[PDB]
Amino acid sequence: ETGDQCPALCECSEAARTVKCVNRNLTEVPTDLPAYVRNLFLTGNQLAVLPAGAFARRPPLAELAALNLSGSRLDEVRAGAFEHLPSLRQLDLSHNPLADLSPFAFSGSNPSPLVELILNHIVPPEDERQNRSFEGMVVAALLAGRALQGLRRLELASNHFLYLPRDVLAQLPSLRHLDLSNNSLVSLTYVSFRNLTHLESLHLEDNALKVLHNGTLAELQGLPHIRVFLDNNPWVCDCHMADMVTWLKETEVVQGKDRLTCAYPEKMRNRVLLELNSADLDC
Ligand SMILES: *[C@@H]1O[C@H](CO)[C@@H](O[C@@H]2O[C@H](CO)[C@@H](O)[C@H](O)[C@H]2NC(C)=O)[C@H](O)[C@H]1NC(C)=O
Ligand SMILES: *[C@@H]1O[C@H](CO)[C@@H](O)[C@H](O)[C@H]1NC(C)=O
Ligand SMILES: *[C@@H]1O[C@H](CO)[C@@H](O)[C@H](O)[C@H]1NC(C)=O
Ligand SMILES: *[C@@H]1O[C@H](CO)[C@@H](O)[C@H](O)[C@H]1NC(C)=O
Ligand SMILES: *[C@@H]1O[C@H](CO)[C@@H](O)[C@H](O)[C@H]1NC(C)=O
């Protein structure tokens, strides 16, 4: 509220333990952040580079638990950017053209407190100029040091990813919720969901998936506790779709299953998958 201790260009609430420095075209993280802060919003700025120790203060921001840097024109997050935030549970870097994400951005040097990481729409425009894998860069940051052991929720929508990163599933043992919506995934064939006991939610909407084959159906058929989201994929309703349609009619795993429709072939375009039978599915 008015009069609460606050940096210039920010609005603060001591009662809510909240600092908001939003849509202010800031170029650097404010230096005199109040030590009470639990929730810090620094969205809509022009930060460019997040250096090591960008939030490290003396005394530290020991209560800072939620940090939102979405939409702030960050193009580089350096090694150790989030060091000396011992309570940090939720971090949002979405809608930043992150051309340079250090592998040690989340792990620092030398296990992270992070429980939720939101990295939607981080792929820079015209990233193909780079001679490095963007998805690989992000994966390396996720796995470095095995620092992200407590991570329970990961969002990686809208990043032009071409494949489901298998190492993320194998090496983040606490993950409960994974969002890979609005990417360009084409199949799940070489991905194993067999031992993913903790995974409660998997978002694959708006990808380029053609069909799920029996192998994947089998492994999902054996995860009772998952919710999978498959909306707006360009399903190909030919004879290879037969297993998936059979499964879809029986399963409780797929959320919103009534919305799934064929994109191809032409004679099946826009037909609802749950309504199809063996006679519709021919090669
Ligand atoms: C981080 O800050 C952004 C910007 O305020 C929040 O963005 C909004 O998110 C909702 C869905 O959660 C959208 O429907 C709005 O359109 C978003 N606005 C913008 C400008 O992107 C975002 O929710 C915040 N995230 C958290 C976890 O605090
Ligand atoms: C931030 O920058 C943009 C373009 O430079 C401008 O339109 C906008 O008014 C600025 N924001 C504020 C709060 O002045
Ligand atoms: C979906 O992904 C595309 C391309 O990566 C992006 O341009 C578009 O903004 C994304 N959609 C949303 C709703 O963010
Ligand atoms: C789950 O299986 C994969 C691939 O077979 C393996 O790499 C991973 O370590 C297993 N997970 C656990 C927690 O042991
Ligand atoms: C796939 O698995 C199901 C399980 O009921 C089975 O009935 C079906 O014939 C199998 N299809 C294959 C291997 O194409």
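Think of each number as a place in line: the chain as shown, counted from 1.
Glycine residues also receive a Cβ, built from the backbone N, Cα and C atoms like all the rest.
Within 10 Å of the C-beta atom of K20 (mutagenesis position) sit 18 other C-beta atoms, taking all shown protein chains into account. Among the mutagenesis experiments that Swiss-Prot reports, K20 to A (Swiss-Prot position 76) is described with the note: Strongly reduces Wnt inhibitory function.
Quoted from Swiss-Prot, the note on the mutagenesis of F41 to T (Swiss-Prot position 97) is: Strongly reduces Wnt inhibitory function. Taking the Cβ of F41 (mutagenesis position) as centre and 10 Å as the limit, one finds 18 other Cβ atoms among all the protein chains shown. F41 (mutagenesis position) falls within a strand segment according to DSSP.
Long-range neighbours of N68 (mutagenesis position) (same chain, six or more residues apart, CB within less than 8 Å of its CB): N39, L40, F41, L42, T43, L91, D92. Listed in Swiss-Prot as a mutagenesis experiment, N68 to Q (Swiss-Prot position 124) is described as follows: Impaired trafficking to the cell surface.
Quoted from Swiss-Prot, the note attached to the mutagenesis of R153 to E (Swiss-Prot position 214) states: Impaired trafficking to the cell surface. There are 18 other Cβ atoms within 10 Å of the Cβ belonging to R153 (mutagenesis position).
Of all the Cβ atoms in the protein chains shown, 13 others lie within 10 Å of the Cβ of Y264 (mutagenesis position). According to Swiss-Prot, the mutagenesis experiment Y264 to A (Swiss-Prot position 325) carries this note: Reduces Wnt inhibitory function.
Rounded to a whole value, the Cα-Cα separation of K20 (mutagenesis position) and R153 (mutagenesis position) is 24 Å. Measuring straight across the break, from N110 to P111 at the CA atoms, gives 10 Å, with 5 residues left unbuilt in between. Taking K20, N68, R153, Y264 as the candidate mutagenesis positions, the subset whose CB lies under 6 angstroms from any atom of ligand 1 consists of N68. According to its DSSP assignment, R153 (mutagenesis position) is in a strand.
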